[PDB]
Amino acid sequence: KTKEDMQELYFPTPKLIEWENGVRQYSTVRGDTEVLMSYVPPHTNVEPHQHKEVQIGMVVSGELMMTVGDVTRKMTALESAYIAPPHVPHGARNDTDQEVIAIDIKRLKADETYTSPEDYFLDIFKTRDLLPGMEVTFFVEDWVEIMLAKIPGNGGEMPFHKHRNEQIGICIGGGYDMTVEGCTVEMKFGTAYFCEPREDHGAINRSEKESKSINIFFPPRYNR
Ligand SMILES: O=C(O)C(=O)Cc1ccccc1
Ligand SMILES: [Co+2]
Ligand SMILES: [Co+2]
Ligand SMILES: [Fe+3]
Ligand SMILES: [Fe+3]
């Protein structure tokens, strides 16, 4: 209805969560899904836990030793992702001298079955550009597609559209305008958006440089 009301739906205001061990997170929520961007300090353990929600994790900057179930893997920035199905224990250590920036999606929606690869970690692959100039890379599982998109500056654009797939995402680069229904927000590093099925959305990068985004489809839209 109103601007504020749409903004709070589609571009929820984040809360900052701080842990005793020094991890800070920015949490944004719409209904069945939470996006959490975490800053994990050098040489820090993230204690293992487990929960009924599924969790998808990816590193955006730095390098993170991640453990899902009994699989431990080194996660490289923008080249790694895993799914921890409901109740599978997971934890991590930033074993480096550098901060780690990560994103987690935590989700529990009716009528979704949360499969994962047998060893949890997904394999990235390129495809042809989504639109010319807009390079994308994906991880895909039966119920979720993760699309990393580089939107060029100087008017790189995703035309305004809708689809039945739910689509949630986060700017992980400089910035661009994103619009959902009646609300346009200037995306910054970390800004999350949530589109329910059929809500119209599009984006335009008017800055002078490319911006990156992680865009996640429930269920897959491109690699079905
Ligand atoms: O492919 C789609 O459905 C999209 O919405 C893609 C997208 C990519 C980058 C910014 C906004 C939307
Ligand atoms: Co978790
Ligand atoms: Co879309
Ligand atoms: Fe939802
Ligand atoms: Fe320009």
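Going by Swiss-Prot, the residues shown for chain A are 2-225, listed in order.
So this one's X-ray crystallography, 1.9 Å, going by the header.
Yeah, the Cβs are placed from backbone N, Cα and C, and that goes for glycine too.
The domain 'Cupin type-2 1' annotation in Swiss-Prot covers 41-106 and rests on sequence analysis.
Annotation source Swiss-Prot lists divalent metal cation 1 binding site at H50, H52, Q56, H91, citing experimental evidence. For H91 (divalent metal cation 1 binding site), the count of additional Cβ atoms within 10 Å of its Cβ stands at 22 [all protein chains shown].
Quoted from Swiss-Prot, the note on the mutagenesis of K107 to A is: Significant decrease of isomerase activity. Counting only same-chain residues at least 6 apart in sequence, those with a Cβ under 8 Å from the Cβ of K107 (mutagenesis position) are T34, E35, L37, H52, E54, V55, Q56. When secondary structure is read from DSSP and collapsed to three states, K107 (mutagenesis position) falls in the strand class.
All chains included, 8 other C-beta atoms sit within 10 angstroms of the C-beta of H162 (divalent metal cation 2 binding site). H162 (divalent metal cation 2 binding site) falls within a strand when secondary structure is assigned with DSSP. As annotated by Swiss-Prot, divalent metal cation 2 binding site applies to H162, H164, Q168, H202.
The DSSP secondary structure for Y223 (substrate binding site) is coil. Long-range Cβ proximity for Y223 (substrate binding site), meaning a same-chain Cβ under 8 A and a gap of 6 or more residues, is found for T128, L131, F139, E146, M148. Among the features that Swiss-Prot reports, substrate binding site is placed at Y223.
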Divalent metal cation 2 site, defined by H162, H164, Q168, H202: further same-chain residues with Cβ within 8 Å of the Cβ centre: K163, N166, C196, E200, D201, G203
Other same-chain residues whose Cβ falls within 8 Å of the Cβ centroid of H50, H52, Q56, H91, the recorded divalent metal cation 1 site, in sequence order: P49, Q51, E54, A85, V89, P90, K107
Integer Å distance between the CA atoms belonging to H91 (divalent metal cation 1 binding site) and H202 (divalent metal cation 2 binding site): 34
